[PDB]
Amino acid sequence: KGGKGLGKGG
Amino acid sequence: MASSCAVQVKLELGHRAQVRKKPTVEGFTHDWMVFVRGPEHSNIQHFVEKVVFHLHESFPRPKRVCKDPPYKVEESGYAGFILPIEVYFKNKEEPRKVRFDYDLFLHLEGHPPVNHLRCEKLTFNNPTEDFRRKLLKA
């Protein structure tokens, strides 16, 4: 859950 | 029994993502497109049965299937996600397919659009005559 995200990150 | 064979094929996975001028009624802020293709002047359809793009569960009909080129999905959304991609082969033996977990990332508004390319090399050791024929046409 809460998998959808903005930005690349990592 | 004297001869052995290793066949290598090049796949390209990638995506583009751009912020919309105006968001959709649902609040989708981005337009994106994800794809699987071969290099220039290739014909991967010779050995590709279909490509399945596993979209996030929030999308309607999330298991998107492309049986013919181009193998791509064009969508609108509000966020990126891990997008599993299955490439199925026109093959009677194993392997039947290959899976990639594709990072469909979206940039923030005020940042440049996404244009990503991910190269993937497949290797088939001693394929069947029929599959070898298919692979080498691509």
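This entry, so its header tells us, was determined using X-ray crystallography, 2.0 Å.
From the backbone N, Cα and C atoms, a Cβ is placed for every residue, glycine too.
Lifted from Swiss-Prot, the feature list:
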type	residues	note
DOMAIN	B:1-138	domain 'YEATS'
MUTAGEN	B:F28 to A	Decreased binding to crotonylated histone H3. Decreased binding to acetylated histone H3
MUTAGEN	B:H56 to A	Decreased binding to crotonylated histone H3. Decreased binding to acetylated histone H3
MUTAGEN	B:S58 to A	Decreased binding to crotonylated histone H3. Decreased binding to acetylated histone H3
MUTAGEN	B:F59 to A	Strongly decreased binding to crotonylated histone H3. Decreased binding to acetylated histone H3
MUTAGEN	B:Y78 to W	Does not affect ability to discriminate between acetylated and crotonylated histone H3
MUTAGEN	B:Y78 to A	Strongly decreased binding to crotonylated histone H3. Decreased binding to acetylated histone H3
MUTAGEN	B:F81 to A	Decreased binding to acetylated histone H3
MUTAGEN	B:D103 to A	Decreased binding to acetylated histone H3
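What Swiss-Prot annotates, mapped onto the structure for a quick look.
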residue : record               : contacts (Cβ under 8 Å, 6+ apart)
B:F28   : mutagenesis position : B:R20, B:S76, B:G77, B:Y78
B:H56   : mutagenesis position : B:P62, B:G77, B:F81, B:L83
B:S58   : mutagenesis position : none
B:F59   : mutagenesis position : B:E75, B:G77
B:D103  : mutagenesis position : B:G80, B:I82, B:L83
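Of all the mutagenesis positions given, namely B:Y78, B:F81, the one with the smallest number of surrounding CB atoms inside 10 A is B:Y78.
Residue counts for the domain 'YEATS' (B:1-138) under DSSP (helix as H, G, I; strand as E, B; rest coil) come to 12 helix, 72 strand, 54 coil. Proximity to chain A (Cβ-Cβ under 8 A) holds for B:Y78 out of the mutagenesis positions B:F28, B:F59, B:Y78.
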